[PDB]
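Reviewing the structure listed below.
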Amino acid sequence: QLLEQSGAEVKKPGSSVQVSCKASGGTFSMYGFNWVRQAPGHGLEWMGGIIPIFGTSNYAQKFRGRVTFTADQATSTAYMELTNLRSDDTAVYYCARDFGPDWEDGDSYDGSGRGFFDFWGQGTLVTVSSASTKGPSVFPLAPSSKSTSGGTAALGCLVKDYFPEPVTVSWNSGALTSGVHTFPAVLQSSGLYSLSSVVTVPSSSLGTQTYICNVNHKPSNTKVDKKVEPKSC
Amino acid sequence: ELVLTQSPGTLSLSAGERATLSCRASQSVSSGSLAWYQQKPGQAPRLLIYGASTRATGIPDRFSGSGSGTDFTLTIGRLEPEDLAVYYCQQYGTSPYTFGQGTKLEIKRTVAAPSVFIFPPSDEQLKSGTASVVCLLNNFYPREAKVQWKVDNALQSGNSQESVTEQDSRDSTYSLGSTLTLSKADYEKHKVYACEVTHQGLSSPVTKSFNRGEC
Amino acid sequence: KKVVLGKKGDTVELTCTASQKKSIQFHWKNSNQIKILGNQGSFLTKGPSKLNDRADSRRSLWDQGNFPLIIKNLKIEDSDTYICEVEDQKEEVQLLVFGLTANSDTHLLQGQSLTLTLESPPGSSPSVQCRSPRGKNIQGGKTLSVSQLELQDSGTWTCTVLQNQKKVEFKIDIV
Amino acid sequence: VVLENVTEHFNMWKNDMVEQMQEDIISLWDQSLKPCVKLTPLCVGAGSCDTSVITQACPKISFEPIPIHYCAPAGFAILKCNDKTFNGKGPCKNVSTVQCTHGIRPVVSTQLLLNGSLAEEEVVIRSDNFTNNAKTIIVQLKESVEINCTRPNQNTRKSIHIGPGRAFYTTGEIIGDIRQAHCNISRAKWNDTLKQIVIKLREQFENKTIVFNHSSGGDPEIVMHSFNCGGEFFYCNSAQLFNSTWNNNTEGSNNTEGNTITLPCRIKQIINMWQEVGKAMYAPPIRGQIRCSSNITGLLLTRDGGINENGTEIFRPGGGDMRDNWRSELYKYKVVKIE
Ligand SMILES: *[C@H]1O[C@H](CO[C@@H]2O[C@@H](C)[C@@H](O)[C@@H](O)[C@@H]2O)[C@@H](O)[C@H](O)[C@H]1NC(C)=O
Ligand SMILES: *[C@@H]1O[C@H](CO)[C@@H](O)[C@H](O)[C@H]1NC(C)=O
Ligand SMILES: *[C@@H]1O[C@H](CO)[C@@H](O)[C@H](O)[C@H]1NC(C)=O
Ligand SMILES: *[C@H]1O[C@H](CO)[C@@H](O)[C@H](O)[C@H]1NC(C)=O
Ligand SMILES: OC[C@@H](O)[C@H](O)[C@@H](O)CO
Ligand SMILES: OC[C@@H](O)[C@H](O)[C@@H](O)CO
Ligand SMILES: OC[C@@H](O)[C@H](O)[C@@H](O)CO
């Protein structure tokens, strides 16, 4: 809740992408700022970092002449730009803050920090594709007579047709978190993604409470709020 | 170049007991510097233990580490339903800083029965273009589940799209949402829309069905 | 003329306080007056002693006025009288540390005898008052051992050792 | 041109002139050598304290040992004890009166005293109380021992190669010691000056055996000969320098053993502050070559006490409190009211 990154986006092959990392917690200058990307389903891969207070930066050999770690101490934000993007570059890039100088035993702090990172960022998914971004259409999954097993009722939202991932869905702006189930997105035969968010709540509370899902899609800069309620009947 | 391998690849244990993880290294780590990470489903990695032995602040007494040169092991104490996460080991003695392959820690629980719910396409979607029916399968443990869509007692496959969530951090159960998508042309023509669920712990094939254009 | 007791193994702290609220030079020595720990303005200097490996002092309190003296992984061989050289004064403090060792098996049989011998520094007169898991007082002197035991005493135990009007307690598990 | 006929008292340990000088060196240090990060014990409210962090710009400029003259203000005068062999504290026999103090080179170092005043007569050792082992012993040398500490430069790689699909000479890793340095002194000159220390030490403590050992322990600043030149903080190991037993060795002719001794030194970023209790963080070493040369005009020692007998009195390198560094120069000085 103190180290946050920018928004997810899509970039056509060959172009360059820049990811920011706003450090708003305590100190920014002396702590190193490394970047470790992670492909969907795969493992973590360290790219490189930078020490704002010294201007020093150490990176991985695999990214020669592609990464340019910069730091703006005025906004206390760490940046990272990757040039010549390919299909393998599609990953969720994480911004990790280095542990810091070892004061009671260590006698040095060079390159991109000590090595390990304690504070981590939200992570931004940069998808590399030629296809253009598409805003998601939200459809209500209203409660019915055949959707209530006992004293509990079930409703949700259908986030349909959007590109690319991901989509953040919350309920009642965050007030309703218990019982919420958000399914991982699946690619349709049209080349678009789709997911559904459902939450289980008491049947008697259906009238005494209004449920609204907040679908967020940063790639297209779209946020839709759909209030789900029983059919007209 | 220093590569690391983690054993096992996948571990499914119950709650209350202890868990054992291992990180094998290609070469000897400089000054003996190793870091462990915990990453819950759809979240960001968390520093567990650094320096192979030293414990990070906030981390319970359950997690413990021990290792030398290439033999490195992380031992999770009294397991919990929330402890489900993929674990990684990272060395920081020599560049480039390399991470381990990763170990998926799943949690074992008692057989749980899934509750089924069916969701008819919304009027907003219908009078617009396409239609979509959703079959909800609330909490259950056995991940292996079969969903069958029957349009007027007739089975249909290859047109349904399914996706399951990872284990819940409180009860260790899964949740499946199968969405059958088809155009409006093939919707109003049929009257019966049923979703049959087959589960390895579910007595009789429970089927939920609704009528078209009905409350 | 100060008395400070200590458990074997556990860390302990020896105090030294000056009238001035600044940070002047101070030095710690034993009864034989061998350098243990000291300071050179803003630096911590360790002396050629057996405590050298397990002795330190929190530098934070220095500028406030007082200068501590901690001893980790405490051992009975460390029992000695210490002094502090500050403001041309000699703050003397006697450290008497004790320990407990169980000779009998950790898993005792049904109706046996418990044997407990306490580690004492050369030239000392210890006094121990133990207590049972539920309700029974045990007294002794050099060595404390109970001959008659029952199965009901299976659990946590509490023994207190008193010396120079100061007492410290020990906990041991007997099944 | 007055001539008072009185027994003039003198001291160097309870001298305000030393503590006053200290305040000015710290002030000169703060406007010359600035850390990029400073950690200080925020001790407010008796109860245990916390740490205070401050981040600031740190330029890598050199702190030059600019000569300092403590001159006497209007209405005051400073007395200079011109005794050939003074013990530090007590009554001085011959003492003149100059207006300004001799050129003192502001050198903040431990164990060894560099660039200072040399004794025109013989080696003079002094302590507040020699019977007490806690008191540091300041040694003044008449023969200048030149010490040369240096560190390589950019001559590592000299050319790069451009390529439309690649580049060359940029993967310098090899996790090693690039912050390493070393010193050099004359083996014959050091051993001789080491002997004269023993000669004067046994003159105060005879029927004993003078042994020289390494530092017993503590902060790396005391354990190692710490100094700064060019902006980098050196930490040379003085283990070999002070390793010799003396209880029966008084000859002198010519013996060779190890051309010139070399000291293992290391440049560090995280430093323990000497001005006030706390730590400091500086920028990484400079890209160029660092060459420094100075004359060891003296040193600091702390003998091992203990009522336990062995016949041997060990002498380890002391140092740390920078008050003693200026005390070795202002020992023969005392500010006075013009009355
Ligand atoms: C210098 O300091 C000496 C310290 O010796 C100690 O004196 C007292 C404290 C005894 O209890 C014992 O610890 C030591 O013998 C003084 O004895 C001496 O007078 C002081 N100055 C002189 C005259 O040398
Ligand atoms: C230094 O002297 C001490 C005496 O306590 C001894 O233990 C140590 O071995 C000596 N150091 C050397 C040169 O080995
Ligand atoms: C010692 O004095 C010489 C005088 O030329 C100077 O070059 C050198 O830097 C000094 N040593 C120190 C303390 O750096
Ligand atoms: C001093 O002599 C040593 C030989 O042991 C040599 O390695 C070093 O380079 C010399 N120092 C310099 C640079 O004069
Ligand atoms: O480029 C997208 C922006 O970075 C946003 O995510 C803001 O940070 C928050 O609205
Ligand atoms: O208390 C002030 C805060 O620490 C800020 O400096 C953030 O770190 C950056 O906006
Ligand atoms: O990552 C969470 C998002 O930033 C949301 O808080 C939006 O800003 C508002 O729904």
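Residue numbering for chain C follows Swiss-Prot; the residues present correspond to positions 26-200, in that order.
This deposition comes from X-ray crystallography, 3.3 Å.
Just so it is clear, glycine is given a Cβ too, placed from its N, Cα and C backbone atoms.
Straight from Swiss-Prot, the features:
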type	residues	note
DOMAIN	C:26-125	domain 'Ig-like V-type'
MUTAGEN	C:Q65 to Y	Increases the affinity for MHCII; when associated with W-70; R-85 and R-88
MUTAGEN	C:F68 to I	Abrogates the interaction with MHCII and T cell activation
MUTAGEN	C:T70 to W	Increases the affinity for MHCII; when associated with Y-65; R-85 and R-88
MUTAGEN	C:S85 to R	Increases the affinity for MHCII; when associated with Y-65; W-70 and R-88
MUTAGEN	C:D88 to R	Increases the affinity for MHCII; when associated with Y-65; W-70 and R-85
Original post:
Cα of C:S85 (mutagenesis position) to Cα of C:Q65 (mutagenesis position): how many Å, rounded?
Top reply: 15
Original post:
When the domain 'Ig-like V-type' (C:26-125) is classified with DSSP, how many of its residues are helical, how many are strand and how many are coil?
Top reply: 9 helix, 42 strand, 49 coil
Original post:
Between C:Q65, C:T70, C:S85, which of the mutagenesis positions has the fewest other CB atoms within 10 angstroms in the structure shown?
Top reply: C:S85
Original post:
For the mutagenesis positions C:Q65, C:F68, C:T70, C:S85, C:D88, which sit with their CB under 6 angstroms from an atom of ligand 4?
Top reply: none
**OP:** Around the Cβ of C:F68 (mutagenesis position), how many other Cβ atoms lie within 10 Å? Please give the count over every shown protein chain.
**Re:** 24
Subject >> Cβ contacts of C:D88 (mutagenesis position) (under 8 Å, same chain, 6 or more positions away) >> reply: C:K47, C:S48
